[PDB]
There are 4 protein chains.
Amino acid sequence: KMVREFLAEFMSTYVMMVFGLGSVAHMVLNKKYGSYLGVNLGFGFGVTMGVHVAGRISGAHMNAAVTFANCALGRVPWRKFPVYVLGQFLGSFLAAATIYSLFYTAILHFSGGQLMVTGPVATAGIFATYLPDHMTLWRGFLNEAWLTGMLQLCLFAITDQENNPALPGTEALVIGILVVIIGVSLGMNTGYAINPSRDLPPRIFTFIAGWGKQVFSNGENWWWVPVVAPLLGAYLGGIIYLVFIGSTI
Amino acid sequence: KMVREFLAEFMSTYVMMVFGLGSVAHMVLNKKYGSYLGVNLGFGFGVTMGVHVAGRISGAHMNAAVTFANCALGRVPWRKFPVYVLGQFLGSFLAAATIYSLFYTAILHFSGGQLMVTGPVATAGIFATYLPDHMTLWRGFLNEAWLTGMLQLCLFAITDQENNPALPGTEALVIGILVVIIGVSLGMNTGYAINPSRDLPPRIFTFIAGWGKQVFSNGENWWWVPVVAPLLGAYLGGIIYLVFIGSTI
Amino acid sequence: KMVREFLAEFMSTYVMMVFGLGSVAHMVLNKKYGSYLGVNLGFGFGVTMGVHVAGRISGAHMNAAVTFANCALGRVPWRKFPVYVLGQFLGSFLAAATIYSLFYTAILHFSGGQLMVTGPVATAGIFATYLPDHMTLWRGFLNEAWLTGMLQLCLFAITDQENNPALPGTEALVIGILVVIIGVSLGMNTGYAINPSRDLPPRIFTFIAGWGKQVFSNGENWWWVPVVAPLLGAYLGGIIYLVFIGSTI
Amino acid sequence: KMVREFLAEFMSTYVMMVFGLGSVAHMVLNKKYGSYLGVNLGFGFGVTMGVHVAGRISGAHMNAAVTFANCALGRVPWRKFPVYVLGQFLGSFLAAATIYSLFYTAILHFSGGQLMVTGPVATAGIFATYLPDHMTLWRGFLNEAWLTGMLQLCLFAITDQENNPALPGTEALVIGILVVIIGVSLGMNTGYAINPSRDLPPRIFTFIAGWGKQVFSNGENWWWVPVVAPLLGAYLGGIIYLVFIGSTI
C-alpha cells in the first residue's frame, strides 16, 4: 500500500523538522542556551524518532537523497520515488508552519525589539540552512556532498546485517548519533542540510511567512546546493560503500 | 491485582518529580550551571527510569492523559482509570514534599538574600510549569496540546511491535530522549507540562508550602491549562496514530 | 575463586574514581567548563564501564552498601562481604593516588595562585564529597539514604529479568544514566556519595597528600554520613523493591 | 583479503579525524560554543562510527598501539601490523586535508583578524594534541601511558565475551563513551592523543599547510610523546587485563 508509505513520510519528516526547527527557533526568539552540540544532539535524536515512528512502512527514508540512492544502489522501486519525494516535502512545509504557529509572537517581539524588518540573515536561519560569511557557493557543495555521503555510508553500515554484530533496535539511535557528529563537527559550514526536503520545503514556507526572495538566495544564491549537493553526495556515499566495504564483507 | 498498579504509579511518578523537580530546584536555589538541554535530558532520563521501574505491573501510565488515551484507543479498563489517576497525583504531591524537605534551607536562604517574600514568579517555577511573559492562556493550549499529542504519538510508535525495528529494551530510553527534545525545543513556551499529574500535585504542595493563590494562577489563571490541555492533546495524538499510521501498518 | 572477585573489585572501583575524580580535578585545577551535568554524565558513564569491565566475576558490586544489601536481600555469601569491602576500598585509595600523580602540578600551581595553604574547602572536594553551606549533618543522612535507596531500587529493577523486557546489554548503560540523574538533581546537596568506598578511601589519601583532619571533618564532621547513610539507604531501597514491586511481578 | 583491511583502516581512521578534527576546528575558527564535554562526546561518538563502519573486516584497529597490543596479547598476524599502520596514517593525513579544505577560509580570516602569522600555539591545536603550559615532556608520558592503558583495558573488556553481560551491538557505543570520559577527565593534560596515528599524520599535514617545525615541537619537542607513549601505554594496559582479569575469568 503506497498511501500507507506516503503518509508516514509526511509525518516522519515532520517530526524531524518540528524537533529540529523547534530547537533553533528556541535559539533565536526564546533566548535559550543552545550550544552547537545542543542543536545537533536534539536534531539527531529527532531524526531517530523519525526512524522509530515510520520504520515499518517505508524504511524511514525521510530524505529525497537516500531515496534516490536506494533506487540506484538498493533496488527500491522507481515507481515509488516520485510519490515519496512529494510527501516528505509537503511534510516539512507543514512542519515549519506549526512551529511558527506556536512561536508566532516570538517572531514579532524579537523582530520588534531588534528592529528586524528583513529577517533573512538570522531569523530564517531557523527554518532552513544558510551559508557562513566566510565561504561561497562552490564550497557548500564540497561540504554538503562530503557529509551527505558520510551519512549514506553509515546508514548502510548500520542496516547492513552482514557486517559487525547487527543492532536489532539500536540502529535508529546511532543514525541520530551520526548526524549529531556531522552537525557538531561540520554543521557551521552549511547547517548540515543533509536532506533536500529538510531545507527547501521550510524555505517555501518562510517565503510565505514574510521573508521573500532572500529565503531562497540568502544574500548569495543558496537554495541550489541544499537540493542538489545532497543528492550528488548520497550517491557518492552509496557507491563507496558497496565497493570499498560491501565488496569486502 | 490493582493495588499493585496504584502503588507503582505512586512511586513511578515520584521518581519523575524528584528527578525532574530536583534538577530544576538545583537551578534557582543551588547556583548550578544548568542549560535547557541539561534539564530536559535529566527529566527525560528520569521519566525513563519511571518506565523501567513500573512497566511490568502498570504499563508505565505516568500521565493522566496517557491513561485516558489508552482507555479510548487501547481498550484499557475504564474501571482502572480513576484509581490510576489518584495514585499518580498523590505520588507527585509527596514527590514535591521530599524534594522540598531536602532543599528546605536552600529556599529560605535564596529568598532571604534576594528579598523574595512572594516567590510565585520564579521559585515556584521549580515545582510546576508556568507561562512565559510573551504569551497568554490560549497560547498554552496550542503548545501543550500539540506537544502532548506528539508525546502520545511516539509513546504508541515505540510500543508498536508491528513497526519495523522492535525495541525489546530500548523502549523506555527512547521515550525519554523524546521528551528531552520536546523540553529542549518547546519547553520554554509552557514548561512542557505534558502530564496533568506532573503539574497539579506539586502546585497543591507549593500552595501548602507558603506560595498561596499565585501557585494556581501564576499571574494569570495558569493551573487550568496543564490539567485540560494535555488531556485534549493526548487524544488528538492517539487518534492521529491509528488513523495516519495504524491504518498504515 | 575469590581473589578472582577481589581483583576486579579493586580495579572496577578504580575506573569509577579515576573517571569520576578525574573529571572534578579537571574542574578545580584545570579551568574546565564542567557544568553539573558534565560531572554526572561522566561519572555515570564511568560507573557503567565499571559494570562492563567487572561484570562476570563479581556482578559489579563496586559499593559496600549494595554488597551489604545483596547479602540481606539477594542471598550473596556473607563469607564474601568482608573480602569484598576491603578490596574496593583499597581500589579507590589507589585510584585517587594516580589521579593526583597525574595532576600533581595542577595542585601546587592552583594553590600557589589562589594562595590556598589549606585546601579542605574546594580542592579536596574533588576526591570525596562535602556538604553545602546551607545544610547540616542530619540533613545529609536524609539526602544520602533517600538517594542510595533509589539507586538500589533501579539496580534491582534493571537486573530483574521477571520485569519489563530484559535489557541484555543495555543494563550497565542505564545504571550509569540513573546516577547521572541522581547527581544532576541532588548532587549539590551532598555530592551524591552513593558509595561508602567512593568517599572514604579517597579521604584517607587526601589526609595523606597534605589536607589533614579537615578531610574527614569538612568544617563540620562529615565523614560519618558517606559511610553509614548509604548502607542505611541501600537496605531501605532493597526492602522497598521486593515488597512494593517484587511482590507484584 | 588484506587490501580490504587496509582500505577500511584508511577510511575508518578518516571518519575519526574529520569528526574529531571537525569538532575542534569549529572551536577556534567558527566561534562555536564548545565545552570540553562537547568535544569529547563528539570525538568518542566519532570513534564509535569508526568501529561500526570498519569492524567486520578490520576489527577496528584505529590505533597503531591497539594493533601492536593485539599482536603481543591477541595473536594478531605480525605480517599484518606494518601494513595496518600505514593505512591508518595515510587515512589520517588525508583526513586533515579534507577538513582543512572545508575550513580553508576560516583559517585565513581568523589569523588575519588576530594577526596570527605563526599559529603553532593555538590553531594547530586543531589537527593534533599539544601540552598545556603547566607541564612538560616527561609529564605527557604518565598522562598518555596511563590513559591509553585504560583505553586498551576497556577495549579488551568490551570485546571480552566471557565477561558477564555480552554486548552484541552496544560494544562500539561504549568504547566511544569511554574516550568521552578520558577526554573529559584528562583531555586538557595532553589532548588525549591515545593513537600515534591520531596525532602524527595530522601534524605532517599541518607541517605542509604552513605551520613548520612548531607543529612537531610545539614549543618543546611534543611530537615524540604521542608516538611512543601510547604504544608503551597500550602494552601495559593489555598485560594488566589478562593478568588482573583474564586470569580472573
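Chain C is numbered as in Swiss-Prot, which gives 32-280 for the residues shown.
Backbone N, Cα and C atoms are what each Cβ position is placed from, and that goes for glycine too.
Annotated features in Swiss-Prot:
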{"type": "MUTAGEN", "residues": "C:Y67 to A", "note": "No effect on glycerol channel activity. No effect on water channel activity"}
{"type": "MUTAGEN", "residues": "C:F74 to W", "note": "No effect on glycerol channel activity. No effect on water channel activity. Decreased glycerol channel activity; when associated with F-233"}
{"type": "MUTAGEN", "residues": "C:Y135 to A", "note": "Strongly decreased glycerol channel activity. Mildly decreased water channel activity"}
{"type": "MUTAGEN", "residues": "C:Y223 to F", "note": "No effect on glycerol channel activity. No effect on water channel activity. Decreased glycerol channel activity; when associated with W-74"}
Secondary-structure category, per DSSP, in which C:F74 (mutagenesis position) falls: helix
Between C:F74 (mutagenesis position) and C:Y223 (mutagenesis position): CA-CA distance (Å): 11
Around the Cβ of C:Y223 (mutagenesis position), the count of other Cβ atoms that are within 10 Å: 28
Pairwise Cα distance for C:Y135 (mutagenesis position)/C:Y67 (mutagenesis position) [Å, integer]: 24
Alpha-carbon spacing, C:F74 (mutagenesis position) to C:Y67 (mutagenesis position), which is rounded to whole Å: 11
List of the mutagenesis positions C:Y67, C:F74, C:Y135, C:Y223 facing chain B, defined by a Cβ pair under 8 Å: C:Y67
Which of C:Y67, C:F74, C:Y135, the listed mutagenesis positions, has fewest other Cβ atoms within 10 Å: C:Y135
C:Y67 (mutagenesis position): secondary structure state under DSSP, collapsed to three categories: helix
